[PDB]
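A.B. asks: Once you've had a glance at the structure underneath, I'll fire off some questions.
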Amino acid sequence: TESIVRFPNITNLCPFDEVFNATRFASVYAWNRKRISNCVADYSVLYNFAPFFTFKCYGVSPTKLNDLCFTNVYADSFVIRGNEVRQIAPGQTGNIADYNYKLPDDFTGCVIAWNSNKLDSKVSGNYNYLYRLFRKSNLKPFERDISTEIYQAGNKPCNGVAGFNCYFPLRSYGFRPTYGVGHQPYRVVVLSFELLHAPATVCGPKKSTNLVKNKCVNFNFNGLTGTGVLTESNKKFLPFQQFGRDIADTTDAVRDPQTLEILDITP
Ligand SMILES: *[C@@H]1O[C@H](CO)[C@@H](O)[C@H](O)[C@H]1NC(C)=O
Ligand SMILES: *[C@@H]1O[C@H](CO)[C@@H](O)[C@H](O)[C@H]1NC(C)=O
């Protein structure tokens, strides 16, 4: 008869505006990995800061962010012109994944991109389009290189600034506000979430309800749905552990975000 929800007891607001609005985002070879934690994230009011997006949610559904808790949310905003907006996907690779921002083979999270045909085009370009071109090692997921190189591919090992046979990476784009359409820049803002892990920091809309510990409920502990009976526990949960699993995939024990009480779950 009850539908108690047990979202964590925080009331802070998330730094979304400090990331999406900005003035200058980043370069595509050196992105900023901003941490979002310990704040209520209302994902409904996002469509006003930068509309005409894609939202490309490889994982949690577009309308389901305001349903569950996230332990760590990381947003990486940079500029890639117009050709790798769909090549930022985990399957695709090339000169934008092996030598730039790389998404992992498995990945939960969504990306946001909108056009910059006049706002971030500038006269003769803003010249902050530094892409690593090529290097010796294909980049690991979520890895950047703050470095220059004199890449050669190997003949008469050279470290000089000369272009021929001592090729210099870190080129850039840049133009007058009009060009052949395809080069017009785009502001890509990714959103990488993570689940399980530590006690959750980012939750969303809070609808916390009191506890009844000897009857059946439709409980909701940090976004997970379950039907069963809650009760006190005599287990030996270590302070870092969060959930209590059994022989199968279900959870028979859980720790509430407040009052830190281990609670057994039985149907
Ligand atoms: C970005 O900040 C400016 C003030 O510097 C404000 O006028 C503008 O509305 C903001 N854009 C948003 C919140 O999308
Ligand atoms: C959140 O919940 C309790 C009761 O509403 C509140 O008094 C307290 O500030 C929070 N819990 C903890 C453990 O801080």
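Here Swiss-Prot sets the residue numbers for chain A, with the shown residues being 323-589 in order.
We read in the header that electron microscopy, 3.7 Å was used to get this structure.
For all residues, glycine too, the Cβ spot is worked out from N, Cα and C.
Below are the features I grabbed from Swiss-Prot:
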MUTAGEN   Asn343 to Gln  Reduced viral infectivity
MUTAGEN   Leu452 to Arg  Increased resistance to neutralizing antibodies. Decreases HLA binding to NF9 epitope. Increased binding affinity to human ACE2
MUTAGEN   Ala475 to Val  Increased resistance to neutralizing antibodies
MUTAGEN   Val483 to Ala  Increased resistance to neutralizing antibodies
MUTAGEN   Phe490 to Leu  Increased resistance to neutralizing antibodies and human covalescent sera neutralization
VARIANT   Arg346 to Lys  In strain: Mu/B.1.621
VARIANT   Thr376 to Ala  In strain: Omicron/BA.2, Omicron/BA.2.12.1, Omicron/BA.4, Omicron/BA.5, Omicron/BQ.1.1, Omicron/XBB.1.5, Omicron/EG.5.1
VARIANT   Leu452 to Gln  In strain: Omicron/BA.2.12.1
VARIANT   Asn460 to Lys  In strain: Omicron/BA.2.75, Omicron/BQ.1.1, Omicron/XBB.1.5, Omicron/EG.5.1
VARIANT   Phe486 to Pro  In strain: Omicron/XBB.1.5, Omicron/EG.5.1
VARIANT   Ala570 to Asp  In strain: Alpha/B.1.1.7
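Any idea what these are sitting next to in the structure?
C.D. replies: According to DSSP, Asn343 (mutagenesis position) sits in a coil region rather than a helix or strand. Spatially close to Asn343 (mutagenesis position) yet at least six residues away along the chain are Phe371, judged by Cβ distances under 8 angstroms.
Long-range C-beta contacts of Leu452 (mutagenesis position), restricted to its own chain and to partners at least six residues apart, with a cutoff below 8 Å, comprise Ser349, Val350, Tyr351, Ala352, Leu492, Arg493, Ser494. Secondary structure at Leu452 (mutagenesis position), as computed by DSSP, is coil.
The Cβ of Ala475 (mutagenesis position) lies under 8 Å from the Cβ of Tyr489, each of these being in the same chain and 6 or more residues away along the sequence.
Around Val483 (mutagenesis position), a 10 Å sphere centred on its CB holds 8 further CB atoms from the protein chains shown. Under DSSP, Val483 (mutagenesis position) is assigned to coil, being neither helix nor strand in the three-state scheme.
Annotation for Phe490 (mutagenesis position): spatial neighbours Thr470, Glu471, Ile472, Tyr473, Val483, criterion Cβ-Cβ under 8 Å with sequence separation of six or more.
Neighbour count (other Cβ atoms within 10 Å of the Cβ, all protein chains): 9 for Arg346 (variant position).
Sequence-distant neighbours of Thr376 (variant position) (same chain, six or more apart, CB under 8 Å from its CB) are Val407, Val433, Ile434, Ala435, listed in sequence order.
In sequence order, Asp420, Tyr421 constitute the residues six or more apart from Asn460 (variant position) in its chain with CB-CB distances below 8 Å.
Proximity of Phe486 (variant position) to non-local residues of its own chain (separation of 6 or more, Cβ distance below 8 Å) is seen for none.
Long-range C-beta contacts of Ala570 (variant position), restricted to its own chain and to partners at least six residues apart, with a cutoff below 8 Å, are absent. Under the three-state DSSP scheme, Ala570 (variant position) falls in the coil class.
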